[PDB]
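One structure is given below, encoded as structure tokens.
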Protein chains: 6
Amino acid sequence: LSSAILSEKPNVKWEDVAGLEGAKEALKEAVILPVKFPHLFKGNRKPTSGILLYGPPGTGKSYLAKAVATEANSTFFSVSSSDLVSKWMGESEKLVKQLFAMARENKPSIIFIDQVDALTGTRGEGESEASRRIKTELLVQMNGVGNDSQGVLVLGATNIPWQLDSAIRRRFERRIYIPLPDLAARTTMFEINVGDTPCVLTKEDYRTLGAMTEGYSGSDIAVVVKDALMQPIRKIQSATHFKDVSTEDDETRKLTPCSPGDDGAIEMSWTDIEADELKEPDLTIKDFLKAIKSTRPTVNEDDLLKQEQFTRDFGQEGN
Amino acid sequence: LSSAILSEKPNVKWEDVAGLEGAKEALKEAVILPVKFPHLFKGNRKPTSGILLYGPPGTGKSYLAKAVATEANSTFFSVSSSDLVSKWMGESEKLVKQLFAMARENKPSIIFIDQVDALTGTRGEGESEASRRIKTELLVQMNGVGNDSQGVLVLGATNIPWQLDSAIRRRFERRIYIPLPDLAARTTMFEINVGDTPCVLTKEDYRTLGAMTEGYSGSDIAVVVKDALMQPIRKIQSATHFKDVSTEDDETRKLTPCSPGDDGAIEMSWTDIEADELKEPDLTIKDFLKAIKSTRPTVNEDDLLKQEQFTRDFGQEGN
Amino acid sequence: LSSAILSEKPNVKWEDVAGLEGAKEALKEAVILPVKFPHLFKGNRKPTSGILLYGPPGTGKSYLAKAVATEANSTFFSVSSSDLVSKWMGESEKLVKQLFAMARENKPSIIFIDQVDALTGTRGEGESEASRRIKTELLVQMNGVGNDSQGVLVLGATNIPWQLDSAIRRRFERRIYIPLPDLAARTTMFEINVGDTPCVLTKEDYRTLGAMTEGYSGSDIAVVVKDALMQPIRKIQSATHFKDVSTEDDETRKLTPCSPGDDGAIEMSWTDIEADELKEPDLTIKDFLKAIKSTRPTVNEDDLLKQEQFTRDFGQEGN
Amino acid sequence: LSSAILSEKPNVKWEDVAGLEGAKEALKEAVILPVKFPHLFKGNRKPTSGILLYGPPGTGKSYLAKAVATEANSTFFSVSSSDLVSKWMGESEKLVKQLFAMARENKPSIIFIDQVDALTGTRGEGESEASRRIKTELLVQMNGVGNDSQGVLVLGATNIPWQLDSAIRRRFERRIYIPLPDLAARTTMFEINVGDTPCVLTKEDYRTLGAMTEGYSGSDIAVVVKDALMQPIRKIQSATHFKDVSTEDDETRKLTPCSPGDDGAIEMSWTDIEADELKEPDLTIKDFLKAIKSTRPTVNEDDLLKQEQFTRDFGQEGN
Amino acid sequence: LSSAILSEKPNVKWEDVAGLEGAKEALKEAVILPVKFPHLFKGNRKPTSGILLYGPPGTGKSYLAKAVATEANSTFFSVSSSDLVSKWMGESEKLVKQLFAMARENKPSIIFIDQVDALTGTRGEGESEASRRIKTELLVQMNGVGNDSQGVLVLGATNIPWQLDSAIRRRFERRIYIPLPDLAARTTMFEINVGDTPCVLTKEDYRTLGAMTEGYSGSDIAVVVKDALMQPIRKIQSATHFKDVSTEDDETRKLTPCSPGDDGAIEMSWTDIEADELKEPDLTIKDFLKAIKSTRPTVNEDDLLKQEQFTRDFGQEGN
Amino acid sequence: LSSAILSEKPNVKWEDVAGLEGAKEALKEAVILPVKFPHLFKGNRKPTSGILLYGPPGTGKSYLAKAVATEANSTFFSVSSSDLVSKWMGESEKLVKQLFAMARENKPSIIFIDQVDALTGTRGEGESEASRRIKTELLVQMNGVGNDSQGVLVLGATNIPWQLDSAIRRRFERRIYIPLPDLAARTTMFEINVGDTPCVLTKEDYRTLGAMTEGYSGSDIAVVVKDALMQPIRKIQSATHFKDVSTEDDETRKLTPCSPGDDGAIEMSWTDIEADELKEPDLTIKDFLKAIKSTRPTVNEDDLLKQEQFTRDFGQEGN
Ligand SMILES: Nc1ncnc2c1ncn2[C@@H]1O[C@H](COP(=O)(O)OP(=O)(O)OP(=O)(O)O)[C@@H](O)[C@H]1O
Ligand SMILES: Nc1ncnc2c1ncn2[C@@H]1O[C@H](COP(=O)(O)OP(=O)(O)OP(=O)(O)O)[C@@H](O)[C@H]1O
Ligand SMILES: Nc1ncnc2c1ncn2[C@@H]1O[C@H](COP(=O)(O)OP(=O)(O)OP(=O)(O)O)[C@@H](O)[C@H]1O
Ligand SMILES: Nc1ncnc2c1ncn2[C@@H]1O[C@H](COP(=O)(O)OP(=O)(O)OP(=O)(O)O)[C@@H](O)[C@H]1O
């Protein structure tokens, strides 16, 4: 009957969300400011009902949705455009009706439709057959809630905003463009995870490597991080001949990963090695070089020409 | 069985609608006049059954309909593309038979069908099984009732008209085009959307606005209005200083933003001091100027070509 | 089982309807004639079953079916895909069976199926789930009435002829093409639809209007009539001053709309005038001229392009 | 539980059924021969298990089944696929098992399933799942096998052998393609339906009728004949003058319409002229000419594509 | 509580079943050879839980099963494919328990299931009622036969293999492919179906039968045989002329159809020939010239390709 | 999921895996090591989520997956991709997610997806909707959660590790090649195949057989063993006379196959052979030469080489 999707409590703060200040401003203004001071928004003015995030994949749109949901002080409705039901003799609209309707009585609430471009058909697709009932139903019901309930937030996280129909995006309110990460943002994104190996060289090297690794997405950064995690393990693959860097005064000889060519190295059962005698090497520049060697820029120039054209004619902020 | 949807009275005035006088009087002739003056309705005179609205979306079709909700002085039921269940396979038609049944036995009532383009068929293949019979039902319910005796009114509000079926088109009586509001109309939209704010110190400002802003609907204009309301709040959010120029007749001193180069002013922030002792400045021009610069027009010119093509097919007045 | 249709009685005469007396002759010959002269239909000469009406929308094929229904003297029942439909995801063949049988009980019977394309396809991919079963039943029932001897007359009215199936087409009688109204017919339809209103009766005016009104169905002409009827009401809503045109034979001084600077110009509003003294203005010539200035032509060619391909080498029968 | 379906049979000969002689001959082989000479089918040989007819619509395959039923001198069962169908939902195929049980319990019976395409064919749907069990039970009951078993001739008709299931085609025994008739067969078709009226009794006329036009089934020819018969009657409808062509030997003047320039011409209402005194006009070539000019030949080449793809490469007797 | 399924004893044996040497093999060691093993049944040899027969239609799976049932001398009850279903929508698996339990109670047992794909998929709909627990019940009963001594054997037979459910197959062992008979096998089948037919005993002519024919099964070959047998019937029916060939050694005057150009040929009709005096002529190559041209195969290559991907994918280990 | 998925606590051990050095390297660092020492990883290093097992068919990838699942005593859930593509028209996302939920509820489980390749296919048509969304869904679920709860392990299996996730193309994670067994391994598998039963020839003969087979699989060997079990069978069938074994040891006469004339060849026929007197002899070279004869080459040729090409290219880590 209901089939309601649960909303967990993820821990992503504003300090974790690196870069893009204007979006943060828009979101605080959108949700946090009316929660902080409600009597200001009265009479004529009403809060932003339909905020649109857009950009290429892996850039932290879902991550920002989760971030807002962390510091919401409110309910949430996580849902994908495709993943609930899709074409079974029609009827994928009742789900929407129960979604919005059950968001009405529970005031201050945040809806999130992941990838709205999947609903609309660019050539024909389901939009010719039965998905017109979806596109219509969303189009009508999104405005009917803000007419009745007054200020129920719907957050757009589309990848393809220009194939998307013009009728949806004019009913949907202000836009938020997501460009590629900049100096400070990429920099801080390196020092979030791990932190057991006590840093690397000074922050100038994070900027040098940063400018070398500029143009990467958030997922690309995550993959770099994962690579760096796996680096000492692939250094363990090459070893099987363990040297002790420290002295013999400790409880056990600290086994470092290294080749047999280096002196003072001996072999043993690598499977049955305890954690205390293990020791990771320092994270070298070759981590970033292996990252580079994975064929990086998914964000190519010719594809995002359209992104930046559909950007500039509306711009920062928007509808 | 019954499936009641609307039983409310949202307050909308006569003067809220701006563009086209003849478009309003078309409805007024068609809706209120026969109920008000039934003695005139005798013999050869027949009621204007069916009032379709069309045009580029955002301009004010749904808004017009929901104005009519206040202006009707009678019970009515809206409906989207939400004919319920085909899991049973049979009840989809019977719901329409109930819908048309619940309209006619109750004396003068209305039915609002949002987005008639969804309920459309012509190519067939996939339509034949499920929705072809729905379209046929739609056709057959407004076939015999159209002439002689009729206590029902049909309404329509589509995004794009030309994809609709020919049979529904020609058989439906009164279609109306809703263009982009002119300088006087949009000015009137500005004037009404001022509301409870303490005035604006100019009359030519509206002219400046509506002349500069070209190719805007009611929606995005109201969005701009919302923005320009939330501008001085942002000014307050950035600004710290306050020179005491508050009246003694009020309950207490009220915080308003002032310039840094101005002596005798406390610099305690909006966050520290209470919100009940806060004040917003009067609306300027520059807030609207920058609001225009942020919010560029949503309605593209390429979409209007086929709109006007449909107009020169059928036009402002129905048929 | 007992859920039957109600037989209403709209007084539609033969001489009132215009457009093709050959069709009328086919109808009378099929329906009324054998009731009239039953001895003339005894032997090889027989009344064939299944006269198909079709054409563009709003041309009056449904209305012509009602014209048969009026003067047939027939205990008839008509139904589209409303009552006769599957309910339990299965059986709607019995409904056809007892439908035909309950028509076979009283044998001055006509069965009118409005929009036969609803209960028809061609292959349908997964048509065996439902529609093939009912369609097949329909096919198998009227085999015995198509030729040989049975006293039932089937009728049909559809806008899309090519989507109708071959095997149904060869089960059916003569398919009478109903085109758009022509000069003389159209000319007739003006004064008949207007009724007994004072409409300055001269045939030259009808000649002129009929000349000017090119490319119009029958329904749109009734809409035009309706517009012309609504016109003097509109003048009543734009009537500032009134004057007594008629003499003092009636009980009160009868007031009718006039020019502002006229003799005896009473200033009270149109709503304040009582029904006994409220007299509508007489119908002019230019009211129609302006009506057709507002009322643009109805007939789009795109639908008729296939009918141009049809009517030449198809038209009468399949072919 | 028991519900038998048996009906009376009027006169239908072998001679009047025009078409392929081998098809009729094959039916003689399958029907009359085993009853006449049963000792021939005792040992190696067995009677024909089943013959499925197929072709374009209105070709007389149902009429052929009728003819066989007349000339069988046996218990002729005839029932469609969707007639015997589950009302209860639980029980379903037991109706079929009782039916073929009835076929077994009576000595050599003949079964007829009109439109076999209703069931049989499916593309992984299973006709709403539940009715796949009928599809399945039809095979396991041992009807279509070409080995051993009781002599029970199952018959059928279909317009779509490509939609028909391959496994059943392979299972069920013999096919007969029913083609469209040629000069000779068509000529016969003309010369049968005559009756009391002696039109123009020569072979030149019928061979002109057959030679001029082309592309006919059997039902359309019948329709044409009917039209031709009705021609003089509709000419009696438009009868101004009257003439006594009949001799004085009769009881009263058997009147008929005539040309204006005639000796002893009289004018009155044609309705008052009774059956005994109404001499009908004799039929002519021009009557058939006008018949043709109204009633077109009814064959379409789009149906012949998928038919001939099933036939032309193979020839006769099936796929 | 009547559970008396039709026990029968056909006259088919291993000698008159041509082709499928591997299948004949695999059934010999699955049943009859295990009947001769009441000592080395379990231990070395793993007994078969179930045998799946699959392939194109008309290959002879049912025929094979029946032959087996004749041969083995076992308590056999071939299941009704569809009828194991809830009549009252309550009891259902009681019938399964009646089947399997009584099949266990006499342990020279065989259970044959023609069309195991009757339990077709799921798709929701009406499968969730008693059919779900039928599906489960099959699985519990085949877990029942898995335990204890394997007297019962699940002989799976189906036309469409891929539509059968996964979970049945995953708990199922033996899968014997049944292809179309090759040249030798087809020749031997012809030889079998000849039997007691006059003459035609030359191996070059049986080559000739085998050579021209391509891609056939047992059903269509039987049909061909039947046709061949019916040729001399037609040659009797056509030939009016006759002559006595038999001498005084034969007692009865054996009448037989002579050549047309024959001196002193009596011309009494074929219908006047009595049973005692009849003599039908011997078969020739002329019969097979007409048979091969007339009769033709059904199933396409693509079905066999589906069987080849089923062959390559499924069959091995536990698929 | 309604018995489509297998579940058990398997007890499959390292000792039964003959020489799979690759598994023994990769799994022991990826899975076993984290099980042993969870705290052994510095920073945010967390266990592998997905492992692809890839190689030719019949290497017991299932056996290996079960052995992996044996180590934590983890529940082994497993499902076939092929099986849920065509039957349902797989929109199984909701059920996959529920599956994951239920498996997550049970503390560490392992998910096994067999033939992951069957999901891929950039073909087009209606297959797109039943493939593309599954592929998208697969690529989301492979990193559906950010470590934390996907310590629960996904094992993919493929025989054709080209085309999409297994291939050069994109994504996955750590992959392992599962090679065919070498001579020694195959010999050990022969040693482990079934439970012998009375006496065979030498382990070196089996090495000879294993030497004779290059590129043949564990499954091919299992086919040879299934053929081995039929050696006594085919002895029973093919010999006409047998020879006595019972000297002074056995109580009753017991036979082995020989030629008709031999020293101690009993003379009654194979058909006569009673239960007790039947005795399978030892399996000799001649029985295995006959096994060599009756096992044709199994294996596809070009895939081996392509997978060697991918092995040379990739294998280490994700792509
Ligand atoms: N501004 C940011 N600050 C820190 N981390 C980020 C930022 N943007 C992206 N990331 C990282 O990228 C990872 C994945 O990004 P995410 O999947 O949210 O992108 P997405 O565009 O929403 O993808 P999809 O549209 O497919 O859901 C996150 O785990 C997060 O750590
Ligand atoms: N030939 C005519 N004579 C008189 N009135 C007509 C004629 N044609 C149309 N009308 C008027 O216009 C209306 C036509 O409506 P109607 O529903 O019959 O059109 P239709 O084409 O049959 O509809 P559909 O396409 O649904 O079958 C009628 O109410 C009738 O009064
Ligand atoms: N060869 C023929 N001889 C005599 N009458 C014929 C012949 N062919 C057609 N007819 C006449 O025309 C009609 C044909 O209708 P019938 O249903 O028998 O054809 P059909 O091919 O079975 O149609 P369908 O395939 O649509 O069921 C019959 O009523 C019959 O009187
Ligand atoms: N090897 C054979 N020898 C003799 N006759 C055969 C052979 N194979 C098939 N036939 C004949 O063809 C017919 C095949 O019918 P059968 O029902 O056994 O095929 P099937 O594939 O099981 O069909 P279904 O699956 O629809 O039951 C049998 O009646 C039999 O006479």
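Using Swiss-Prot numbers, chain D covers 119-437, in order.
Determination method: electron microscopy, 3.9 Å.
Heads up, the Cβ atoms here are built off N, Cα and C, so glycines get one too.
Taken from Swiss-Prot, the feature ATP binding site applies to D:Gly173, D:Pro174, D:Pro175, D:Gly176, D:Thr177, D:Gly178, D:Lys179, D:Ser180. The Cβ of D:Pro174 (ATP binding site) lies under 8 Å from the Cβ of D:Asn277, D:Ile296, D:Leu298, D:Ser335, D:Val417, D:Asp421, D:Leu422, D:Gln425, each on the same chain and at least six residues away in sequence. Taken residue by residue with DSSP, D:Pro174 (ATP binding site) is part of neither helix nor strand, so it is coil.
Long-range Cβ contacts of D:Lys179 (mutagenesis position) within its own chain (separation 6+, distance under 8 Å): D:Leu171, D:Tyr172, D:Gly173, D:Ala275, D:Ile296. Quoted from Swiss-Prot, the note on the mutagenesis of D:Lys179 to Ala is: No ATP hydrolysis. Missorting of vacuolar proteins.
All protein chains considered, the CB of D:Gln216 (mutagenesis position) has 15 other CB atoms within 10 Å. A mutagenesis experiment is reported in Swiss-Prot for this position, D:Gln216 to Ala, and the note states: Abolishes oligomerization.
Across the structure, D:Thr177 (ATP binding site) and D:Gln216 (mutagenesis position) place their CA atoms 32 angstrom apart.
Counting every protein chain shown, the number of other Cβ atoms lying within 10 Å of the Cβ of D:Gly176 (ATP binding site) is 27. Cα of D:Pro175 (ATP binding site) to Cα of D:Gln216 (mutagenesis position): a distance of 31 Å. D:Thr177 (ATP binding site) counts 23 other C-beta atoms within 10 Å of its own C-beta, drawing on all protein chains shown.
Long-range Cβ neighbours of D:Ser180 (ATP binding site) (same chain, at least 6 residues apart, Cβ-Cβ under 8 Å): D:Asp232, D:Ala275.
Using a 10 Å Cβ-Cβ cutoff, D:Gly178 (ATP binding site) registers 23 neighbours. By a Cβ separation below 8 angstroms, chain C lies close to these of the binding-site residues D:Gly173, D:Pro175, D:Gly176, D:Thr177, D:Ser180: D:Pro175, D:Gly176, D:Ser180. Taking all protein chains in view, 24 other C-beta atoms sit within 10 angstroms of the C-beta of D:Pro175 (ATP binding site). D:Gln216 (mutagenesis position) and D:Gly176 (ATP binding site) are 32 Å apart (CA-CA, integer value). Separation of the C-alpha atoms of D:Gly178 (ATP binding site) and D:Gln216 (mutagenesis position): 30 Å, rounded to the nearest whole number.
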